[PDB]
Amino acid sequence: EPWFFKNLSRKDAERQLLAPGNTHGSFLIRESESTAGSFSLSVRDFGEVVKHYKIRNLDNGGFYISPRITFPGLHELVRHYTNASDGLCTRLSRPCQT
Ligand SMILES: [Cl-]
């Protein structure tokens, strides 16, 4: 998945998203370096800032950022927030470019 980044800290994710070639809505998902199975979504917004969202785990293996809408997988979460912001700072646009 072009949006999933391996072995990144929060500050690494921030630097990657603030790099030239990214813009409003540029995003990635990473795993916590400290907590196995805990994922987060990082999104570039506009000074120019990166917002982080905790992806919460359902016992059945699904995911949510807001309890209003849950997803059976990260692909479905990304597709949903690519369609509309639905409570995030902005609509997801392009996966983080390296
Ligand atoms: Cl959050």
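Residues 125-170, 175-226, in that order, are what chain A shows, numbered as in Swiss-Prot.
Quick reminder: no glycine exception, Cβ is built from N, Cα and C everywhere.
DSSP assigns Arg154 (mutagenesis position) to a strand segment in the three-state reduction. Packing around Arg154 (mutagenesis position) is summarised by its Cβ count: 24 other Cβ atoms lie within 10 angstroms of its Cβ, all protein chains included. The annotation that Swiss-Prot gives for the mutagenesis experiment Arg154 to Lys reads: No effect on interaction with SQSTM1.
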In the deposited model, 4 residues lying between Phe170 and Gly175 are absent; what is the Cα-Cα distance separating these two residues, in Å, to the nearest whole number?
6
